[PDB]
Amino acid sequence: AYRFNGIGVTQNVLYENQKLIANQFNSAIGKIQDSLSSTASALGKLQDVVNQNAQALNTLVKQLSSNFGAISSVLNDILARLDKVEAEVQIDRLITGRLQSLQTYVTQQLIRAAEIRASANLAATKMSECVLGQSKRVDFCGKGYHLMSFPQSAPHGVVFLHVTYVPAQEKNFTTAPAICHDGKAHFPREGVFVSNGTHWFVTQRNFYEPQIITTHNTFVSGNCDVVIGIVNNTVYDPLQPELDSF
Amino acid sequence: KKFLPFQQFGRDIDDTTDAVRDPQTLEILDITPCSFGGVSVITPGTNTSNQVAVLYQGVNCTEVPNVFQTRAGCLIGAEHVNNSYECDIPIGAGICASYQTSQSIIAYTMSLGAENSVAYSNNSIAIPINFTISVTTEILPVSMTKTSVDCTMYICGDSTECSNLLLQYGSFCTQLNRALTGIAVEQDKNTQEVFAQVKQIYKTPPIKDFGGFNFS
Amino acid sequence: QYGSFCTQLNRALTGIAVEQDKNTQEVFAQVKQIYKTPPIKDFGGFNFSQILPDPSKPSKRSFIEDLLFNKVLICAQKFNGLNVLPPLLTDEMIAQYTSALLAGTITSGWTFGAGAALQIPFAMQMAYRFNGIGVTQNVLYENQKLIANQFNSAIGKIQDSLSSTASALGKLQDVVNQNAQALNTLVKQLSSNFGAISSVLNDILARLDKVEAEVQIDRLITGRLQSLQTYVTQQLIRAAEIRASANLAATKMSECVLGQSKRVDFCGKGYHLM
Ligand SMILES: *[C@@H]1O[C@H](CO)[C@@H](O[C@@H]2O[C@H](CO)[C@@H](O)[C@H](O)[C@H]2NC(C)=O)[C@H](O)[C@H]1NC(C)=O
Ligand SMILES: *[C@@H]1O[C@H](CO)[C@@H](O[C@@H]2O[C@H](CO)[C@@H](O)[C@H](O)[C@H]2NC(C)=O)[C@H](O)[C@H]1NC(C)=O
Ligand SMILES: *[C@@H]1O[C@H](CO)[C@@H](O[C@@H]2O[C@H](CO)[C@@H](O)[C@H](O)[C@H]2NC(C)=O)[C@H](O)[C@H]1NC(C)=O
Ligand SMILES: *[C@]1(*)O[C@H](CO)[C@@H](O[C@@H]2O[C@H](CO)[C@@H](O)[C@H](O)[C@H]2NC(C)=O)[C@H](O)[C@H]1NC(C)=O
Ligand SMILES: *[C@]1(*)O[C@H](CO)[C@@H](O[C@H]2O[C@H](CO)[C@@H](O)[C@H](O)[C@H]2NC(C)=O)[C@H](O)[C@H]1NC(C)=O
Ligand SMILES: *[C@@H]1O[C@H](CO)[C@@H](O)[C@H](O)[C@H]1NC(C)=O
Ligand SMILES: *[C@@H]1O[C@H](CO)[C@@H](O)[C@H](O)[C@H]1NC(C)=O
Ligand SMILES: *[C@@H]1O[C@H](CO)[C@@H](O)[C@H](O)[C@H]1NC(C)=O
Ligand SMILES: *[C@@H]1O[C@H](CO)[C@@H](O)[C@H](O)[C@H]1NC(C)=O
Ligand SMILES: *[C@H]1O[C@H](CO)[C@@H](O)[C@H](O)[C@H]1NC(C)=O
Ligand SMILES: *[C@H]1O[C@H](CO)[C@@H](O)[C@H](O)[C@H]1NC(C)=O
């Protein structure tokens, strides 16, 4: 009730639809298994991480079998195949070759590990806003108005489940920015003036729920000669009838 | 181009032997290297099909040795369907190929989704009447695999006659073994930052009364 | 003999290019489906004659887009070993995604980001964007005619800040220079002895026998390898300072554009409207 109340819908939407809402979410988890049960490309991002790191080592290891300009590729070979004074010139070519092959591997890690420090810092931010509370940053926690989330572990990573609220069947209606009763304008306290064509109503902006234009849900300012789109209509008052009841 | 009476060997930008005169006569010629480009193979799943198309990059189709010259190159082995669908294997400049129905590789222009207008009016409002709670996933990397490499063994295969030479190069090893250790410590810090935001461990009660919401 | 040095470089640069396509697709392609404004225009006095696309124009760029396009050897590099691949989304498509975002933002409010694109009159919407920065709705309608003029004249001046002043587009113009700075520094490296006796392989090949050419050629190769790695490393780093710029634009395009943002001094300087 107090997480709907954070995305502009009242609490009465929840309880008056509690049994339906539970089923909508319970069945939602039903499908999320199948998006992972057989489809394997869902976990693309992590699986791409492991390949790249194991790609480096193999490229690093095979470098140990290159002449680099020397006459062989095994130190024990060249050590047991030439005297002391002439081996240094050959061995030099190997060392400078392998140094270059090792720096180049380290530099990648220095860079690549800095593209993941920018991923954890983006996860630690979501886990502190999406999970530990409700976030209103549009399209940060989900796609639609955000409700809640659930962390789930994974090998070298983390998986979220952004529960989200999304509207449905939309009905077009005639509007008016204001309503003039006795010259005085009338603005909605919170809502949009709406009409089916017959009678006028005021509703919240995210769930059709008509109400009568009473003086409680309305507040006035000035006379109706300066706004555009002003319409003529009555404004019901509830403080009159109980007086007449006497 | 015009050469003063004492000019050949026009470098003409940086170092390239561009337009040059000749012996036996006096003619100001020009030089341009022969056409070059990098071929690339666009193929669907190997199990799905063995037919492949070839994209010669950045060359006129008239110098290749059912072609369709695109802004990227000279694609050979695909039919230009006017039809517009979603991209499957991006080529470039707005051409995306795919394996569609017999069965072959086609190529076309990308379609940036569908099209519609909106019924905007001076006094018209739209209000939804229902909702669909939905569940999505986003899947974030957190840490690499903590690794390390001792230099003086990878470089010198346990040869003292090699370690003696390696010492002369200064402190190259110390730098690498410091950088990789820093990386590993950072990985531990990473994995501790994301999850350890709660000070103290909880647990659900043995009974479950959440209002109809199954978290089984 | 030097192992798989080439494979590494041609893998890194290809990764960079794929990342650039992903970047340009992340910022703009946030709307699933293309919209368009109705032929009639009744937004309450608010004149968008300069940002909405102009049909009487070869491409669909609007006026400001034309101005920005105007405010910003090409082939000698190609000959040695280089090239330039074309982007995936050409200018026409990019200038079409943007039209959708402007088209949706004015007739839908924000609800075209959450679910289906609802329809709302513009003068109604600004009432519910004032209401998000602590002022009531009555401030708007009781000042509607004045407010339109304040904004319409505001767009009047934004042309002149771009019509003649050219240092406004400093950031992008600085990007192009740096990249073209690298290639020229890379290309001129092809004319250095590096310790050898010449700088042209065809020269040294046609000026010495087989057995003695290898020692000279070695000095050239190790020299040019070092000159190529050093260029690649810059791109690996520099392209990682732009992945942190797109990710900052994709964040603004999802909060500033597709809704109202209350992060102080994120979308503007002052209370944000649209
Ligand atoms: C709301 O009702 C008032 C009262 O009928 C309207 O005021 C009249 O306006 C017409 C011109 O449109 C004049 O000819 C009448 O003399 C006015 N009557 C008066 C002053 O009492 C007003 O126009 C109506 N507004 C709308 C939106 O229908
Ligand atoms: C809102 O949507 C829900 C889910 O589609 C509707 O609930 C179903 O409505 C159909 C009839 O249209 C019934 O046969 C089902 O038994 C209902 N339950 C579910 C969850 O499937 C609900 O009626 C819709 N409400 C409105 C206002 O249209
Ligand atoms: C919106 O502003 C444009 C100018 O940016 C107006 O277009 C001009 O209108 C005048 C007067 O009709 C013409 O003489 C010009 O030739 C028009 N073109 C331009 C680009 O200068 C346009 O009329 C304005 N629209 C509204 C709704 O006021
Ligand atoms: C939470 O959902 C799970 C999965 O749907 C339910 O597990 C099923 O439990 C029944 C027995 O009640 C078994 O017969 C099924 O085989 C289980 N799995 C399947 C495939 O549905 C679990 O019971 C649910 N918890 C509650 C309290 O509803
Ligand atoms: C237009 O709106 C009116 C609102 O009054 C609808 O009329 C209804 O009014 C009462 C409920 O407020 C009830 O008596 C009925 O549900 C209904 N019909 C009658 C007899 O007035 C009306 O249906 C709407 N539709 C039209 C005709 O445009
Ligand atoms: C609103 O109008 C649009 C355009 O005519 C239409 O597509 C949509 O279905 C309408 N919605 C309803 C059901 O009122
Ligand atoms: C010089 O060259 C020209 C063109 O080859 C030739 O016609 C002419 O006979 C030559 N004269 C000599 C041999 O000096
Ligand atoms: C390719 O060469 C032909 C013949 O010279 C020419 O007509 C054509 O314009 C060139 N380029 C293209 C776009 O095919
Ligand atoms: C709305 O429609 C037109 C403008 O498109 C004009 O008659 C007037 O501004 C409005 N009329 C109504 C029915 O309120
Ligand atoms: C083809 O599909 C099968 C079954 O999904 C899969 O195992 C195989 O790896 C695929 N090969 C491709 C995509 O070339
Ligand atoms: C469709 O027609 C166009 C010419 O209008 C042609 O260029 C294109 O190749 C055709 N594609 C097919 C065969 O569907």
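Numbers in chain A track Swiss-Prot; the residues on display, in order, are 903-1148.
So this one's electron microscopy, 3.8 Å, going by the header.
Every residue gets a Cβ built from N, Cα and C, even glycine.
The following features are taken from Swiss-Prot:
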type    : residues     : note
VARIANT : A:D950 to N  : In strain: Delta/B.1.617.2, Mu/B.1.621
VARIANT : A:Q954 to H  : In strain: Omicron/BA.1, Omicron/BA.2, Omicron/BA.2.12.1, Omicron/BA.2.75, Omicron/BA.4, Omicron/BA.5, Omicron/BQ.1.1, Omicron/XBB.1.5, Omicron/EG.5.1
VARIANT : A:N969 to K  : In strain: Omicron/BA.1, Omicron/BA.2, Omicron/BA.2.12.1, Omicron/BA.2.75, Omicron/BA.4, Omicron/BA.5, Omicron/BQ.1.1, Omicron/XBB.1.5, Omicron/EG.5.1
VARIANT : A:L981 to F  : In strain: Omicron/BA.1
VARIANT : A:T1027 to I : In strain: Gamma/P.1
VARIANT : A:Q1071 to H : In strain: Kappa/B.1.617.1
VARIANT : A:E1092 to K : In strain: Theta/P.3
VARIANT : A:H1101 to Y : In strain: Theta/P.3
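Features recorded in Swiss-Prot, as mapped to the structure shown.
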{"residue": "A:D950", "record": "variant position", "Cβ neighbours (10 Å)": "10"}
{"residue": "A:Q954", "record": "variant position", "Cβ neighbours (10 Å)": "13"}
{"residue": "A:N969", "record": "variant position", "Cβ neighbours (10 Å)": "15"}
{"residue": "A:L981", "record": "variant position", "Cβ neighbours (10 Å)": "17"}
{"residue": "A:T1027", "record": "variant position", "Cβ neighbours (10 Å)": "14"}
{"residue": "A:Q1071", "record": "variant position", "Cβ neighbours (10 Å)": "11"}
{"residue": "A:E1092", "record": "variant position", "Cβ neighbours (10 Å)": "12"}
{"residue": "A:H1101", "record": "variant position", "Cβ neighbours (10 Å)": "11"}
Between A:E1092 (variant position) and A:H1101 (variant position), what C-alpha distance do you get in Å?
-> 19
Distance [Cα-Cα, Å, rounded] between A:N969 (variant position) and A:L981 (variant position) = 15
Spacing of the two Cα atoms, A:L981 (variant position) and A:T1027 (variant position), in whole angstrom, works out to 56
A:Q954 (variant position) versus variant positions A:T1027, A:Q1071, A:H1101 - nearest by Cα = A:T1027
Taking A:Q954, A:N969, A:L981, A:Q1071, A:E1092, A:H1101 as the variant positions, those within reach of chain B by Cβ under 8 Å are A:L981, A:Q1071
Listing the variant positions A:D950, A:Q954, A:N969, A:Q1071, which lie under 8 Å (Cβ to Cβ) from chain C?
-> A:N969
Identify which of the following variant positions, namely A:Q954, A:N969, A:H1101, place a Cβ less than 6 Å away from any atom of ligand 5, and list them by sequence position.
-> A:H1101
